[PDB]
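In what follows, a structure is listed as C-alpha cells, so that the remarks can point back to it.
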Amino acid sequence: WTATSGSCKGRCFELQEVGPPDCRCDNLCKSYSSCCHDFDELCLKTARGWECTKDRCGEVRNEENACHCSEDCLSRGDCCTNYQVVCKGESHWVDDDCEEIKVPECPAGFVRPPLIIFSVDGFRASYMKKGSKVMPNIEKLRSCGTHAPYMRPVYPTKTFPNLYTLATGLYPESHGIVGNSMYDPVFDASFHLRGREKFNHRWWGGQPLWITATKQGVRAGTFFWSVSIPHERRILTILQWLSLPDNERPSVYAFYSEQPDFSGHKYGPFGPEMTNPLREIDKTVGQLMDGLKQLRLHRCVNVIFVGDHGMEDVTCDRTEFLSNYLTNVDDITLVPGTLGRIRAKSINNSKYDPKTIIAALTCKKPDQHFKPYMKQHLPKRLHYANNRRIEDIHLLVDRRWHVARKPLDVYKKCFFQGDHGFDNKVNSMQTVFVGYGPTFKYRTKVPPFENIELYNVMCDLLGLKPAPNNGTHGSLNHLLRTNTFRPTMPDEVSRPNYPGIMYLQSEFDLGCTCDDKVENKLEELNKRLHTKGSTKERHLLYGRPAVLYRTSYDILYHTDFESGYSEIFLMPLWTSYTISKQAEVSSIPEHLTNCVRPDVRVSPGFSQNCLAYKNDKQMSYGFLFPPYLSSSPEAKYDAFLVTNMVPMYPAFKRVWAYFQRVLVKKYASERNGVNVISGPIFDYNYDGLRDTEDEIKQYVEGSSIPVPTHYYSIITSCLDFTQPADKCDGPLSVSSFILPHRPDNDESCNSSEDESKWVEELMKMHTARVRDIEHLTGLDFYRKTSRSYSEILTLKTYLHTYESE
Ligand SMILES: *[C@@H]1O[C@H](CO)[C@@H](O[C@@H]2O[C@H](CO)[C@@H](O[C@@H]3O[C@H](CO[C@H]4O[C@H](CO)[C@@H](O)[C@H](O[C@H]5O[C@H](CO)[C@@H](O)[C@H](O)[C@@H]5O[C@H]5O[C@H](CO)[C@@H](O)[C@H](O)[C@@H]5O)[C@@H]4O)[C@@H](O)[C@H](O[C@H]4O[C@H](CO)[C@@H](O)[C@H](O)[C@@H]4O[C@H]4O[C@H](CO)[C@@H](O)[C@H](O)[C@@H]4O)[C@@H]3O)[C@H](O)[C@H]2NC(C)=O)[C@H](O)[C@H]1NC(C)=O
Ligand SMILES: COCC(=O)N1CCC(c2ccc3c(c2)C(=O)N(CC(=O)N(C)Cc2ccc(C#N)c(Cl)c2)CC3)CC1
Ligand SMILES: [Ca+2]
Ligand SMILES: [Ca+2]
Ligand SMILES: [Cl-]
Ligand SMILES: [K+]
Ligand code: NA
Ligand SMILES: [Zn+2]
C-alpha cells in the first residue's frame, strides 16, 4: 500500500527517499508504483521541449516549461542547457579549445571537485574510433582527458554484474549479482531485469560507492534511474542538484544511458541504425557539459565516461540446442543465451547426475560452439565460482553464438542481431573509459585495465577510504594528476630458513633411486658456491617472493634455479629460474628417467617419497625446474632432487612436459630470455584464495603429500626486448597462467593429437594476472626491482589476452 494522496510540491527529485505509506517524489518512485498523484505534473514537465530558442530569450518565467530561458534561470539553477549559448552569445563547450585543468576551478563553497559518472550501456570499445565522426563531445573528453584504448569488463559481460562491479570494485561472485538473471537456491527466488524481486536488498552485497560516500559524510546522488525518466530530465536534475546549498548538495552523481545497448541488440553492433543512438548519446554529453559550463563547473567537476560491456553479432540461427545433446532435457533448467548455467529441474530428484550431463555435452560435435565446465574448473581469471547463485554446471559459449535448451525456447519467447555476456577477454565485449577533469591527467593515454579497479579511483577522487574490494589500489595511480594513493608493499610474515648440508644419504628411506654415483678441486668449490647462492642474481631477478602468512619454509639454491621449499606442504611454494635466448634444450638421459634424489639439506620427515607415487596408481610426479633446461649434465642432477618434485596426473604431465621442453625455450627465443617462477596452487573451496592445510581434500595415496588444484607460472622479460631478461634497465613485460591440474584432458577436444596442436591453446585459455596468483598463493612478487611500486602494481594487474589487435 501507498496513500499516494500527498504532494511533490517543493520535493521534485528529493534526495532522501521517504518510507511508505507516504508518497515519494524521488527518481525511483515510478518503478515502485509509489509516486505522489502530482509527480508527473510537477516533476516531469515537458512543455516547450529542452532547448532555448532566440524568441524565448529573457521571457517571463512560466513554471510549466521543461526548462527556462528567463533572466532569473541561472539563479534558480534551471535554465535549458543551451541558454547561455542561444541567449548570451556563449560557445558550446565542444567548440572551445581544450585547455589543461591544472587545478580545480570551483565556485565558492565547493569543498572538493564533484564526481559525475556517465555510464553507457553496451558501448563497445571500438565505437570510439568507428563512431568518432558523430560523437564530437565524447571525442573531446577522450582526447583532452585521460583515456584507455579499452576497458575490460567482468564475466559475465552482462549489464547488472558490470554496473554493480563498477560501483563496488568486487567480482560478481563476491557482490552477488552474478548474472542479469539468477536463481538463489536458498531464497528459492529468481532475480530478473523485470519485476519487483530485484528491489530486495538481499541480492546486493558489498558496499557500493554511494554507501561508502554516505558513511564518510560525503553526500551522493541516486545511481539507479526509473526508465521512463527521459535523458534530458536526468541531466537537468543533476544540474539542479548541483545548485543546491553547500550543506545539501551531493558530491557524487550518476547518469545512466540504456543506449547504445538497446539498439545494438536489435541491429547488431555496427548496424546502420547504430549511428543515431551514438549521435544521441553525444548530444546528451553536450547538454551536460554546456550545463556545467553555465554553472562555471566545467573546470571543477571530474567526469567519468564509462561503459559496462560491448556488443557482438549474434543471430537466432547461431543457436546450439541442448536437446541435440541430451535425452533427459526435461530434467534440467538452463539459464540460456551467451553463457549457459544448468541445474536440476527438481532438488527432490536424487537421480540427477552432473557428471553424466557434463559428459553428454563434452566434445560431442566437431564444430561445437560451447564448452561445458564444472564451475571450479572454469579459468581462474574469470573469478566465477564462489557463490551459491552460480550453478555447478557452466557453459562457456563461443562469441557470436547462443545456447538454448530446446528449439521451442527460441521461437516461443528473428528478433535480435546483437548480444553480449561472453568471456570478458573477447574483443567485442571490451568497453570504454574516459576520465576528464582537474584530478585526471591531461591528454594522456593509459593502458587497458579492468573495471574492478575503478572503485578505488572513484574513492580517491572523493577523498574516501574504499571498502575492502578486488581492485589493487595504486595500480591506476597513473590515471591521476593528484590524489594518487600511496601504496606500500605488504610486510613479509614468514622469514625463510637457509639450510646447509644436515643429513647423510642413509638417513632417508624414501624408496627413491637414482643412477648418480660417478665421481676435482676446481669444480668442488664451484658446486659449493652454487649451493650457497652464487648464481642467485641470475635466477632470482626481482627478489625472493615474500610469504604473507605464517609457515615454515626453506630457501634452496642451485646452479640453475632457486626455490622456496615448504616444510608444511612438502614441496616448493615457488621455483625461480632464468632461461637466456641462447640456452639449449637437452633430454632427460636414459639412465636418469626414474631418478629422484634425497636432498641432504632437508629432513627425511619434511620430504616427499617415491613409494607413495608407486602405490598411487592415479598419481605420478613432475618437476618444477625442468631437467630439459639444465645448464650442464652435472647441474641436471639438481633437477631430480626430491625437493623439486610435485604430484602430477599423467594427463597433466602431457601439458607440463610440453610447456617445459618446448614452450619455455620458445618464449626465451621470442622475448630475449625469460625469467620463470612456477609453483603449485591449492584452491579446493574455489574461493580464489590460498587454502590452509586443513582445506586440502586430496593427498597422494597414503601420504601427507597434498595434491595441487592448479600449477602456475609467471614469465617475465624486458619490455625493451633488445635487452636480455637478465640485464633489463627499464619496464618489464609479463605473461602468466594458472593451469588446472586435471586427471584428464576432456577440456581440450583435440588432446588425442600431438601436444603442439592443443597445449598452447589450453595455456592461453588459462592466462592469468600476477595478482590472481598472489591471492591463490599468499606470495608477493617483484619485491626488488628498479621500478616504482605503482608501476609494479600495474604490471601485477596486466592480463595477456591473446586476442587479435
Ligand atoms: C574480493 O574482495 C572481497 C572483499 O574483500 C573478498 O571477499 C571477502 O573475503 C573474506 C574471506 O573469504 C570474507 O571474510 C569472511 O567474512 C565473514 C563475515 O561475512 C559477512 O560480513 C561482511 C562484511 O560487512 C560481508 O561483506 C559479507 O558479505 C557476503 O555474504 C552476503 C550474504 O551474507 C552477500 O550478500 C555478499 O555478496 C557476500 O557474499 C560473498 O562472500 C561470502 C563469504 O563471506 C561468500 O560465501 C559468498 O558466496 C559471496 O562470495 C558477510 O555478510 C566471516 O564470518 C568469516 O570469518 C570466518 O573465517 C575465519 C578464518 O580466519 C575465522 O576466524 C572466523 O571465526 C570465521 O569462522 C567461522 O565461520 C565459518 C564460516 O561460517 C565456520 O566454518 C567456522 O567454523 C567459524 O564459526 C570471514 O572473515 C569477506 O566476507 C568477503 N567479503 C565479501 C564482500 O565478499 C574476496 O575474497 C576477494 N576475492 C579475491 C579472489 O581476492
Ligand atoms: C545496494 O543497492 C541496492 C539498492 O539500493 N536498491 C534500491 C534500488 C533498487 C532498484 C529499484 C528500481 C530500479 C532498479 C533498482 C534498477 O535496477 N533499474 C534498472 C537500472 O537502474 N539500470 C539498468 C541501470 C543501473 C544503474 C546503476 C547500477 C549500479 N550499481 C545498476 Cl546495477 C543498474 C531501474 C529500476 C535495487 C536495490
Ligand atoms: Ca549492459
Ligand atoms: Ca581457497
Ligand atoms: Cl545471466
Ligand atoms: K603412480
Ligand atoms: Na580431450
Ligand atoms: Zn544488452
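Swiss-Prot numbering applies to chain A: residues 51-463, 468-573, 576-591, 617-886, in that order.
Looks like X-ray crystallography, 1.6 Å, at least that's what the header says.
The backbone N, Cα and C atoms fix where each Cβ goes, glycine too.
Sequence annotations record features per position, and here Swiss-Prot assigns active site, nucleophile to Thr209 based on experimental evidence. Counting every protein chain shown, the number of other Cβ atoms lying within 10 Å of the Cβ of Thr209 (mutagenesis position) is 23.
In the three-state DSSP scheme, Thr209 (mutagenesis position) falls into the helix class. Annotated Zn(2+) 1 binding site per Swiss-Prot: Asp171, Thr209, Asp358, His359, in sequence order.
Summarising the annotation, Swiss-Prot assigns 1-hexadecanoyl-sn-glycero-3-phosphate binding site to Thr209, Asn230, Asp311, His474 and lists similarity to another entry as the type of evidence. Residue environment of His474 (1-hexadecanoyl-sn-glycero-3-phosphate binding site) contains 31 other Cβ atoms, counted within 10 Å of its Cβ in all protein chains.
Annotated 1-tetradecanoyl-sn-glycerol 3-phosphate binding site per Swiss-Prot: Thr209, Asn230, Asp311, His474, in sequence order.
Long-range neighbours of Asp171 (mutagenesis position) (same chain, six or more residues apart, CB within less than 8 Å of its CB): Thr209, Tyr306, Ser307, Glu308, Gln309, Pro310, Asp311, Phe312, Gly357, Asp358. In Swiss-Prot, a published mutagenesis experiment is listed as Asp171 to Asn, annotated Abolishes lysophospholipase D activity.
Annotation of the published mutagenesis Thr209 to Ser in Swiss-Prot: 15% of wild-type lysophospholipase D activity; the original residue is retained in the structure shown.
Quoted from Swiss-Prot, the note attached to the mutagenesis of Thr209 to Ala states: Abolishes lysophospholipase D activity.
What Swiss-Prot says about the mutagenesis result for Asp311 to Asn is this: Abolishes lysophospholipase D activity. In the three-state DSSP scheme, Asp311 (mutagenesis position) falls into the helix class.
Quoted from Swiss-Prot for the published mutagenesis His315 to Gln: 20% of wild-type lysophospholipase D activity. Around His315 (mutagenesis position), the same-chain residues at least 6 positions away in sequence with a Cβ under 8 Å from its Cβ are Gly172, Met361, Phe470, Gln471, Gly472, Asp473.
In the three-state DSSP reading, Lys430 (mutagenesis position) counts as helix. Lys430 (mutagenesis position) has a Cβ environment of 28 other Cβ atoms inside 10 Å. Among the mutagenesis entries in Swiss-Prot is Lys430 to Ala, noted as: Impaired secretion. No effect on lysophospholipase activity.
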Filter the recorded positions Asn230, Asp311, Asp358, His359, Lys430 down to those with CB closer than 6 A to an atom of ligand 8; keep them in sequence order. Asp311
Cα-to-Cα gap, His359 (Zn(2+) 1 binding site) vs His474 (1-hexadecanoyl-sn-glycero-3-phosphate binding site), nearest whole Å: 7
C-alpha spacing of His474 (1-hexadecanoyl-sn-glycero-3-phosphate binding site) relative to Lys430 (mutagenesis position), in angstrom: 21
Would you say which of the recorded positions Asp311, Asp358 has the most Cβ atoms within 10 Å of its own Cβ? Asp358
Local Cβ density at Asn230 (1-hexadecanoyl-sn-glycero-3-phosphate binding site) - other Cβ atoms counted within 10 Å: 18
Filter the candidate list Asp171, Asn230, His315, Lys430, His474 of recorded positions, keeping only entries whose CB is under 6 Å from an atom of ligand 3. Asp171
